[PDB]
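Remarks on the structure that follows.
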Amino acid sequence: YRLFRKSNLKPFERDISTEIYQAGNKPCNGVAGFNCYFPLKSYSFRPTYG
Amino acid sequence: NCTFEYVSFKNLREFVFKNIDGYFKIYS
Ligand SMILES: *[C@@H]1O[C@H](CO)[C@@H](O[C@@H]2O[C@H](CO)[C@@H](O)[C@H](O)[C@H]2NC(C)=O)[C@H](O)[C@H]1NC(C)=O
């Protein structure tokens, strides 16, 4: 699931923009890391969850 | 690899294409 984005999605849209985001002057080289966060992450569903 | 299919200088042809709310409409 996507955690953050810089634009809202209109209803019934499929977007191929699943790239990285940057939050610093340093070059991230397209690799996830601190100040180079990735928007897509899992929730790790488990039976004990609410 | 498919989800949907459809089958239906003397000339001037005019078309209008619009796409809103998941609907793709054409006028001719
Ligand atoms: C529909 O897809 C286009 C193409 O990806 C989206 O346009 C991008 O939007 C992001 C969000 O700000 C920008 O950072 C990119 O620069 C835009 N262009 C490209 C080529 O990626 C557009 O946002 C999508 N529609 C909606 C409603 O989000």
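Since chain B takes its numbers from Swiss-Prot, the residues it shows come out as 165-172, 186-205.
Even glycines carry a Cβ here, placed using N, Cα and C.
Record features, source Swiss-Prot:
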| type | residues | note |
| --- | --- | --- |
| VARIANT | B:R190 to S | In strain: Gamma/P.1 |
| MUTAGEN | B:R190 to K | Partial loss of biliverdin affinity |
Hey, what's the Cβ neighbour count for B:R190 (variant position) at 10 Å? 5
According to DSSP, does B:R190 (variant position) sit in a helix, a strand, or coil? coil
